[PDB]
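Enquirer: Please find one structure pasted underneath; my questions will follow.
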Amino acid sequence: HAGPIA
Amino acid sequence: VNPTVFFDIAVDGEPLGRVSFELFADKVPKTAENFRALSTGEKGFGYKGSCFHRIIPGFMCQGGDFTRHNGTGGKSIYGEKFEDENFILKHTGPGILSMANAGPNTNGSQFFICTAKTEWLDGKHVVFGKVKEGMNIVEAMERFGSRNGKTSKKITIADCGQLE
């Protein structure tokens, strides 16, 4: 799964 | 020297507003070119018609998944997944366009538009562009999101191509 956090 | 591409954004079919991007050719030519070719469909595929599946208010808006449309798809033009060109440009504030990866050396087609300063992503995500006009149209797509990523209405890239 792709996608940056915070 | 800097290619300029754009996204005509739509909320539930209805066109919301336009959002243009600078593809930082000089600092990030491998990564920005990818977005450029993906924006045109001169590669055979790309972002046209795709949606912003993950929008977190005050954080960012993520899209680019034109294969599975959720975070598990998308495929770059250098094949399927290219290595992070560099981390020279930081996530300095709202408007920053950066690549949405799945663990280092995994840039495909997914990207995200920052709606705040995200310095923590510096070094982890390849910055390759920024909202030129319509950063208020990206602040428009902001409201239709939530803490978890999930959007209210369907944010889509109606059309897309290069202008300069």
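In chain B, numbers come from Swiss-Prot; the residues present are 2-165, in order.
Header says: X-ray crystallography, 1.6 Å.
Keep in mind that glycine also has a Cβ here, set from the backbone N, Cα and C atoms.
The domain 'PPIase cyclophilin-type' annotation in Swiss-Prot covers B:7-163. Swiss-Prot lists B:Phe60 to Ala among its mutagenesis entries, and the accompanying note reads: Loss of ability to stimulate MAPK/ERK phosphorylation. Recorded in Swiss-Prot as a mutagenesis result, B:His70 to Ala carries the remark: No effect on peptidyl-prolyl cis-trans isomerase activity. Reduced interaction with BSG/CD147 and ability to induce leukocyte chemotaxis. Among the mutagenesis results in Swiss-Prot, B:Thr107 to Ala has the note: No effect on peptidyl-prolyl cis-trans isomerase activity. Reduced interaction with BSG/CD147 and ability to induce leukocyte chemotaxis. The residue drawn here is the original one. The annotation that Swiss-Prot gives for the mutagenesis experiment B:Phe113 to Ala reads: Reduced ability to stimulate MAPK/ERK phosphorylation. Record note (Swiss-Prot), mutagenesis B:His126 to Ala: Loss of peptidyl-prolyl cis-trans isomerase activity and interaction with HCV NS5A. Loss of ability to stimulate MAPK/ERK phosphorylation. The unchanged residue is displayed.
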Enquirer: Counting distance between Cα atoms, which of the mutagenesis positions B:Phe60, B:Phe113, B:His126 is nearest B:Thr107 (mutagenesis position)?
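Expert: That would be B:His126, the closest of B:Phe60, B:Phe113, B:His126 to B:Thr107 (mutagenesis position).
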Enquirer: Provide, as an integer number of angstrom, the distance between the C-alpha atoms of B:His70 (mutagenesis position) and B:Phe113 (mutagenesis position).
Expert: 14
Enquirer: Using C-alpha atoms only, work out the spacing between B:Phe113 (mutagenesis position) and B:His126 (mutagenesis position) and round it to an integer in Å.
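Expert: So the alpha carbons of B:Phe113 (mutagenesis position) and B:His126 (mutagenesis position) sit roughly 10 Å from each other.
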Enquirer: If we count other C-beta atoms within 10 Å, could you say which of the mutagenesis positions B:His70, B:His126 has the fewest?
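Expert: Taking B:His70, B:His126 as the mutagenesis positions, the minimal 10 Å Cβ count falls on B:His70.
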Enquirer: What count of other C-beta atoms do you get within 10 angstroms of the C-beta of B:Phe113 (mutagenesis position), across all chains shown?
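Expert: A count of 27.
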Enquirer: Could you tell me the C-alpha distance between B:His126 (mutagenesis position) and B:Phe60 (mutagenesis position) in angstrom, no decimals?
Expert: 14
Enquirer: For a quick check of packing: other C-beta atoms within 10 Å of the C-beta of B:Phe60 (mutagenesis position), how many?
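Expert: The Cβ of B:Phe60 (mutagenesis position) has 20 Cβ neighbours within 10 Å.
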